[PDB]
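In what follows, a structure is listed as structure tokens, so that the remarks can point back to it.
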Amino acid sequence: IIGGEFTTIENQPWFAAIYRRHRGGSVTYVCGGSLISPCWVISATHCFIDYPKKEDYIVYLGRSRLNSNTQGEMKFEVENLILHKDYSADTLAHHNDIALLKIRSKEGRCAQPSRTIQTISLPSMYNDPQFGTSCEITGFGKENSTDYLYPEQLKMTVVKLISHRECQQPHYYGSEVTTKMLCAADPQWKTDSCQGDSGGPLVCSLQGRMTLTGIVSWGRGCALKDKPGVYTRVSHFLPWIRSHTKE
Ligand SMILES: Cc1cccc(C)c1OC[C@@H](C)N
């Protein structure tokens, strides 16, 4: 996250921290994720596509710090790693950038809701906030483009939803942004998601309810003028989510 504020998991209790283990025993952070039910985390395909082996992954819930333990945190393995069959990446644009991780504790259980671990609601078919709406993003992503390490503490910020019409302007992304994507940015270009924020939630308060409107997907640089964050439009993927979580 560029700009914004440090935060704690209690304010973002659906946030999942996803790591990958390496031969040698080193674990690195991979991407964000959102808990949409006790057994299911949703994230972004591009996070996993080069390493589609579920055994490599570790998911934490209730975690506020990157490399240390948070009271109440819970650790999960991945029982099923589901990538979107039609995922693809162009120079900038990532398509069908959405994934599902079925989680389970070492004892075989799914998540136990608590003060710091909660599900986030999905949106309803093609019902997204209007452009100009303020929404929040959360992640352990870079604080500056020149950074090579991630912040130790979870961050959040607030960005505004940008219309498809504006986002498809030639100085923005032209036709590379599709209707299955959502653009969001700061009107002054001072705050944004960045590398390492992928897979994490774009949350909008919709009809009184906190809704998972987007998933951090792609963009050109971070907090660049005329270059919004691009998000998977969750509301266009409800039949895919339902079909894969129904089992
Ligand atoms: C999400 C992401 C992943 C890799 C690279 C960049 C610049 C990224 O940020 C683009 C945009 C969200 N600011």
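Using Swiss-Prot numbers, chain A covers 179-425, in order.
Header says: X-ray crystallography, 1.9 Å.
Every residue gets a Cβ built from N, Cα and C, even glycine.
All protein chains included, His224 (active site, charge relay system) registers 23 other Cβ atoms within 10 Å of its own Cβ. What Swiss-Prot lists as active site, charge relay system is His224 (among others).
According to DSSP, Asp275 (active site, charge relay system) is assigned to coil rather than to any helix or strand. Marked as active site, charge relay system by Swiss-Prot: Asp275 (among others).
One entry in Swiss-Prot concerns the mutagenesis experiment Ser323 to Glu. Its note says: Abolishes phosphorylation, proadhesive function and ability to induce chemotactic response; when associated with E-158. In the three-state DSSP scheme, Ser323 (mutagenesis position) falls into the coil class. Counting only same-chain residues six or more apart in sequence, the Cβ atoms lying under 8 angstroms from the Cβ of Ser323 (mutagenesis position) belong to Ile180, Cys372, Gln373, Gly399, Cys400, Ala401.
If you look up Swiss-Prot, you'll see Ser376 (among others) marked as active site, charge relay system. For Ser376 (active site, charge relay system), the count of additional Cβ atoms within 10 Å of its Cβ stands at 25 [all protein chains shown].
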Pairwise Cα distance for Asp275 (active site, charge relay system)/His224 (active site, charge relay system) [Å, integer]: 6
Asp275 (active site, charge relay system): tally of other CB atoms within 10 A of its CB: 29
Rounded Cα-Cα span from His224 (active site, charge relay system) to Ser376 (active site, charge relay system), Å: 8
Cβ under 6 Å from ligand 1: qualifying recorded positions of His224, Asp275, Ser323, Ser376: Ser376
